[PDB]
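Student: Take a look at the following structure, please.
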2 protein chains.
Amino acid sequence: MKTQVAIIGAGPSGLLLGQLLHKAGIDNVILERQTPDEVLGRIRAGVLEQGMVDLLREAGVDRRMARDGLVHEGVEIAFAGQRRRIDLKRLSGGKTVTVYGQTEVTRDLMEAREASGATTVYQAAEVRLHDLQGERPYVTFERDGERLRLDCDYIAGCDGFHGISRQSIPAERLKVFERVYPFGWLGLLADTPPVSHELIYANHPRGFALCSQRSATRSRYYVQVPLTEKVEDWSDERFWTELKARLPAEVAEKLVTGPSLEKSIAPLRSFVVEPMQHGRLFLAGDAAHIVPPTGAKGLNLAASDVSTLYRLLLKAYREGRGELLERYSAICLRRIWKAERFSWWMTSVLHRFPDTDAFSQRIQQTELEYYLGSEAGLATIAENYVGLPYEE
Amino acid sequence: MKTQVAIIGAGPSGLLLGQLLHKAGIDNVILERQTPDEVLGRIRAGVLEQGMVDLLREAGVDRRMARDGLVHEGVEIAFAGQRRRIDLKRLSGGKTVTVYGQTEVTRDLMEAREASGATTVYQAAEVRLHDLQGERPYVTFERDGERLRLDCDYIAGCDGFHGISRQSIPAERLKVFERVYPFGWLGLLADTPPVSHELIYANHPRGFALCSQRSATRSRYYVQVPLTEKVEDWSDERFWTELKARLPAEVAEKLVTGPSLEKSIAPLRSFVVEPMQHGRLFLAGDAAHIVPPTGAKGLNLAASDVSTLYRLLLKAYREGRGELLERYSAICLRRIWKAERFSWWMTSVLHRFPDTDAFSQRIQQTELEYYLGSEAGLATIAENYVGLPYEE
Ligand SMILES: Cc1cc2nc3c(=O)[nH]c(=O)nc-3n(C[C@H](O)[C@H](O)[C@H](O)COP(=O)(O)OP(=O)(O)OC[C@H]3O[C@@H](n4cnc5c(N)ncnc54)[C@H](O)[C@@H]3O)c2cc1C
Ligand SMILES: Cc1cc2nc3c(=O)[nH]c(=O)nc-3n(C[C@H](O)[C@H](O)[C@H](O)COP(=O)(O)OP(=O)(O)OC[C@H]3O[C@@H](n4cnc5c(N)ncnc54)[C@H](O)[C@@H]3O)c2cc1C
């Protein structure tokens, strides 16, 4: 087999990069470890920045989104018996965010690709990357017992945090920045109407809580829990009682509960690797970095990396300007660090940290009061939340 | 599930550690990604140090070895139209090495374990290690769709170069030392009698060649080839002609050729990670380090790591001396660096390096002439080849 751009991983980053490339005439093959079903079983993200919305429209996969996505003009932070709303539309200069599930985005891309006829090998086991610094790198994998080889010009590692790509770069070539938080998020997907028309982030003495949604009849709730918790110890019943305890009385009494469709614990972490490339291999999305879900930036940073790599591969192929690829990491890291800073900030002011002295608790409370009461303060949250501009 | 020591990987390191532990009364569970067959298909090693031979006898798996293993008292280096023999037995003070295939060693251990009834889960997918710095770490994996959890006291990462263990330690906690060589080894297993009763390492202008064996009717040959070669480009016919071209005329004319049972290319590399542990996780064998096969140290260093970890776990469990585990990395690295140095030395004097000036070629030749003609020189090769003493 031979192609122009080999893509490792069929999550949103890979499918999105593959769809854009295909549309521009650049051949690409996607290699996924799992089955289409397993990829589709992941709930994950729900909030999309305008940049991603526009990127999906450019990739030609925005129909269902334009119809089912919910445009949100504000969010709400609850703390100290208060409920403060941030008017995103007004404070950011007209921008908004779109609520549309990652599963849906993934499904839409899978369908578009199926129709296009571009190559996709699911259940590609034992993927190994070779000759990364050569002019002709290649990928080897096993498909039903037989080992195949795939020759290509460039490789895009879109295999997530545990992918083979990042591990295929000499350890001494990368500098890792990581921070692990002492808690996780217990999420619950239910087929019930959301308690609010906008999201509610809540700082509460018992810990953090978040009220989200997927549609007008499908909700997604989370509560901060210790890393020692097991999902089997949390019955639907127990989850509902705890969520209620962490929300304002008026919000709690309007909550329509119900049996969960999904329940899982996601630990929180910040992770950036520098640089994001090695020879003919370029890392994108979770393969290169992780952000706590608090600021809703994961999927959104994957989109900016992908938009960047796509636009650089277009110049290389279409205009013979391959030197531009050297710039991939610099351009991307600028946006990544700012989104990492915001997600870190959000996480620190909304969560309950263990072993926090009196002074720190007061400063945490004051951070909220100040930022949520100052016009200049609200703007810093809004412009970061809607998403900082993509660099050209 | 719950056990005392969870072991990731059923290659020789894992099976050996598991066998010794079981014998001493310490419960252990082995988790292997592949099937017993795939593990058994790997040819690999053929030369064993006395330390490993004694370790197998202690593990109670030495019968077949004592019967089928071939004790070798010397090896031979051919260069510049000369054939110099190193009397290992004499120069090292009585020590020798044993020729017995890794496949055989693996088979013997698999059988011993099967009989013992100790737990072994093959095809354990998605292995993930958790709470490494806690008092109660655990392992999660999938067995036929269902995700199981395994609680344990300690975890021994014996999953080889591409295992999950080394990747589960925070990147910032490890310092990697690596060197990749510009060539690989094309190996060929044949059902023919070996050209010699002892091994012949050959430095030749066309490149390196090695004449080895598995028994009196089974041989294993290798020739150095560029990293750009594909095994499908090397027919048996082509391999035999090239091997012949790289050996002394008298050795070449006594060669019994024949169809290959196996053919594969192994790239060469040196790799050491420091330290070799993190909390309740200890790395052993290829999970922690790689050596070029030139000095025959890979499997042999796995044995010393395992012997060390085993003896430390015995004090921890039997004598309640768990503080001793802190010493694992220090003890092991001392032996590892010396074996890395020897394997590096062997590789540099026997191989053909690209872009070598006149001076370097002459020094390479002089290294051989000196070391192979000096009694003190031969001793340095012999004592290192038979294997340096295990530290207590
Ligand atoms: C609870 C939670 C809430 C979140 N909320 C938001 C939100 O509201 N908005 C937002 O922007 N972000 C959010 N995020 C994050 C977002 O889900 C991820 O950043 C995003 O899925 C990353 O996409 P990816 O394509 O880089 O990687 P992935 O989705 O992880 O996919 C990588 C793909 O590569 C495959 N793969 C792995 N190894 C190999 C291999 N060796 N060979 C081949 N294939 C391989 C994997 O199977 C996988 O299919 C949230 C995350 C979580 C967990
Ligand atoms: C051509 C060649 C010649 C050699 N010659 C010699 C010689 O003469 N003498 C000598 O001492 N050395 C020699 N060596 C080296 C030796 O073969 C290795 O050092 C040895 O096999 C290492 O044993 P191990 O148990 O650490 O790892 P491995 O043999 O690699 O086994 C690791 C096991 O872990 C499993 N695993 C991997 N990932 C996971 C996961 N995520 N979950 C669970 N299981 C997992 C793997 O499937 C594998 O079964 C040679 C090597 C080669 C390649």
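Determined by X-ray crystallography, 2.5 Å, according to the entry header.
Keep in mind that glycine also has a Cβ here, set from the backbone N, Cα and C atoms.
Checked Swiss-Prot, it gives:
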type    : residues                                                                               : note
BINDING : B:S13, B:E32, B:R42, B:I43, B:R44, B:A45, B:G46, B:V47, B:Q102, B:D286, B:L299, B:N300 : FAD binding site
MUTAGEN : B:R33 to K                                                                             : Slight decrease of affinity for p-OHB and NADPH
MUTAGEN : B:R33 to S                                                                             : Slight decrease of affinity for p-OHB and strong decrease of affinity for NADPH
MUTAGEN : B:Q34 to K                                                                             : Slight decrease of affinity for p-OHB and NADPH
MUTAGEN : B:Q34 to R                                                                             : Slight decrease of affinity for p-OHB and NADPH
MUTAGEN : B:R42 to K                                                                             : 4-fold and 10-fold decrease of affinity for p-OHB and NADPH, respectively. The turnover rate of p-hydroxybenzoate hydroxylase results from impaired binding of NADPH
MUTAGEN : B:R42 to S                                                                             : 3-fold and 10-fold decrease of affinity for p-OHB and NADPH, respectively. The turnover rate of p-hydroxybenzoate hydroxylase results from impaired binding of NADPH. Hardly disturbs the binding of FAD
MUTAGEN : B:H162 to D                                                                            : No significant changes in affinity for p-OHB are observed. However, the affinity for NADPH decreases strongly
MUTAGEN : B:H162 to R                                                                            : No significant changes in affinity for p-OHB are observed. However, the affinity for NADPH decreases slightly
MUTAGEN : B:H162 to K                                                                            : No significant changes in affinity for p-OHB are observed. However, the affinity for NADPH decreases slightly
MUTAGEN : B:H162 to S                                                                            : No significant changes in affinity for p-OHB are observed. However, the affinity for NADPH decreases strongly
MUTAGEN : B:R166 to E                                                                            : Loses the ability to bind NADPH and FAD
BINDING : B:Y201, B:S212, B:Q213, B:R214, B:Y222, B:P293                                         : substrate binding site
MUTAGEN : B:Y222 to A                                                                            : Results in the removal of a large side chain involving in the binding of the carboxyl group of the substrate
Student: According to DSSP, which of helix, strand or coil covers B:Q102 (FAD binding site)?
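Tutor: SS state of B:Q102 (FAD binding site) = helix.
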Student: What's the CA to CA span in angstrom from B:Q213 (substrate binding site) over to B:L299 (FAD binding site)?
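Tutor: Rounded to a whole number, the Cα-Cα distance is 17 Å.
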Student: Near B:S212 (substrate binding site), which residues of its own chain have a C-beta under 8 A away, given they sit six or more steps off in sequence?
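Tutor: The list for B:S212 (substrate binding site) reads B:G46, B:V47, B:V99, B:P194, B:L199, B:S219, B:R220, B:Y221, B:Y222, given in order along the sequence.
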Student: Counting other Cβ atoms within 10 Å of each residue's Cβ, which of the recorded positions B:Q34, B:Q102 comes out lowest?
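Tutor: Comparing Cβ neighbours within 10 Å for the recorded positions B:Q34, B:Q102, B:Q34 has the fewest.
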Student: Report the largest Cα to Cα distance, in Å and rounded to a whole number, among the residues B:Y201, B:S212, B:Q213, B:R214, B:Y222, B:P293 that the record lists as binding substrate.
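Tutor: 16 Å is the greatest Cα spacing among the residues binding substrate.
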Student: Within 10 angstroms of the C-beta of B:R166 (mutagenesis position), what count of other C-beta atoms is obtained when all protein chains are considered?
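Tutor: Its Cβ has 23 other Cβ atoms within 10 Å.
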Student: Less than 6 Å between Cβ and the nearest atom of ligand 2 is the rule; apply it to the recorded positions B:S13, B:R44, B:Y222.
Tutor: B:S13, B:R44
Student: Suppose we call a site close when its Cβ is under 8 Å from a Cβ of chain A; which of the recorded positions B:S13, B:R33, B:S212, B:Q213, B:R214, B:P293 are close?
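Tutor: Filtering B:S13, B:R33, B:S212, B:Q213, B:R214, B:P293 for a Cβ under 8 Å from chain A leaves none.
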Student: May I ask which of the recorded positions B:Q102, B:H162, B:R166, B:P293, B:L299 is closest to B:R33 (mutagenesis position) if we compare their C-alpha atoms?
Tutor: B:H162
Student: Please find which two of B:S13, B:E32, B:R42, B:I43, B:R44, B:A45, B:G46, B:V47, B:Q102, B:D286, B:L299, B:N300 have the most distant C-alpha atoms, given that the record lists them as binding FAD, and give only that distance in angstrom, rounded to a whole number.
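Tutor: Site span for FAD, by Cα atoms: 25 Å.
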Student: Return one of helix, strand or coil for B:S212 (substrate binding site), based on DSSP.
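Tutor: Once the DSSP labels are grouped into three classes, B:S212 (substrate binding site) ends up as strand.
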